[PDB]
Amino acid sequence: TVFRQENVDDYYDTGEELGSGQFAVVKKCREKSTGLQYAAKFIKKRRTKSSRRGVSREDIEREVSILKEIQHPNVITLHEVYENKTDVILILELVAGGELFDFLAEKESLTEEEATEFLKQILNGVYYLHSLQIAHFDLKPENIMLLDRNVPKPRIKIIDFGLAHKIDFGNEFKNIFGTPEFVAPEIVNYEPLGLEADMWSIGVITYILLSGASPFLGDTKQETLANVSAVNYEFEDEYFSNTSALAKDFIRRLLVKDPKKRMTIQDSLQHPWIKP
């Protein structure tokens, strides 16, 4: 449905360009009556119902109507929608932590204890969703973001609800894409689904977040996939020596071919490794 059709300019004053994908750019921005620094996202549509550059309405209003439903901690929220001829601009809850994967970057990995702290953040963030029949599918380092790269202990967020889809029932359509290094087998092999899939991304992240070494990535695109499909991980010595067998067990049960036979949030949010 319609959102807002005017010139945000008379209401929002943009600024720095945070990030720009393939059909969008992220720019900070204040308001007129709040000074509440935000950042409108504009995603490039398609001139004609057959363009090759940008994205169609269905996906927009979709990512919108899927977002416009949320409200929870580690997951960005939605303020309003501002639409103009060229694009639909997402007035997202301003974030700036960027890639946790980066903040700690200079620091290779972390420390299991300090580690899980972050693990246990998304695990909680994804959860809310799961029980809401809305997997993400895109859960990848690159999306993970902190709310202040400065606060002593950071509170991450969740975004990029592109693949995200109501798994209520859904005419789980559109296929569309995923990244050659983290999509769950099912994706690699004729598009299944599942929030049980989100716990595959997550089983991944939790292994990288503590090792600085992708498990499947290969020299080439296709060649990698050849790695997910089969699920052929390996704890690298020089890369894991200082790792808790327990810690291991975790990720391990997360990199399993048959979905059902793979863990899930609930279970996962109680694994001995996450024993508060």
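In chain A, numbers come from Swiss-Prot; the residues present are 2-277, in order.
Going by what the header records, the deposited coordinates were determined by X-ray crystallography, 3.5 Å.
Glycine is treated like the rest: Cβ placed from N, Cα and C.
Annotated features in Swiss-Prot:
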- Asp139: active site, proton acceptor (ACT_SITE)
- 19-27, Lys42, 94-96, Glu100, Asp161: ATP binding site (BINDING)
- 13-275: domain 'Protein kinase' (DOMAIN)
- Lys42 to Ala: Loss of activity, apoptotic function and of autophosphorylation (MUTAGEN)
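When other Cβ atoms within 10 Å of the Cβ of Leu19 (ATP binding site) are tallied across all protein chains shown, the result is 16.
The recorded positions listed here (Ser21, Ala25, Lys42, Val96, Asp161) include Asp161 as those with a Cα within 10 A of the Cα of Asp139 (active site, proton acceptor). Put simply, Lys42 (mutagenesis position) is 9 Å from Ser21 (ATP binding site) when counted between their Cα atoms.
Cα separation, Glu94 (ATP binding site) to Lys42 (mutagenesis position), rounded: 10 Å. The two recorded residues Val96 (ATP binding site) and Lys42 (mutagenesis position) have their Cα atoms spaced 12 Å from each other. Same-chain residues at least 6 positions away in sequence with a Cβ under 8 Å from that of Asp161 (ATP binding site) are, in sequence order, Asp139, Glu143, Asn144. In this structure the C-alpha atoms belonging to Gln23 (ATP binding site) and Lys42 (mutagenesis position) are separated by 12 Å. Counting other Cβ atoms within 10 Å of each Cβ, the lowest count among the binding-site residues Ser21, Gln23 belongs to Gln23.
Of the listed binding-site residues, namely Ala25, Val27, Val96, the sparsest Cβ surroundings within 10 Å are found at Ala25. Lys42 (mutagenesis position) and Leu19 (ATP binding site) are 10 Å apart (CA-CA, integer value).
Around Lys42 (mutagenesis position), the same-chain residues six or more apart in sequence whose CB sits under 8 Å from its CB are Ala25, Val26, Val27, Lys28, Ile90, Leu91, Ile92, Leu93, listed in sequence order. Per-site Cβ counts within 10 Å over the recorded positions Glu94, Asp139 peak at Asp139.
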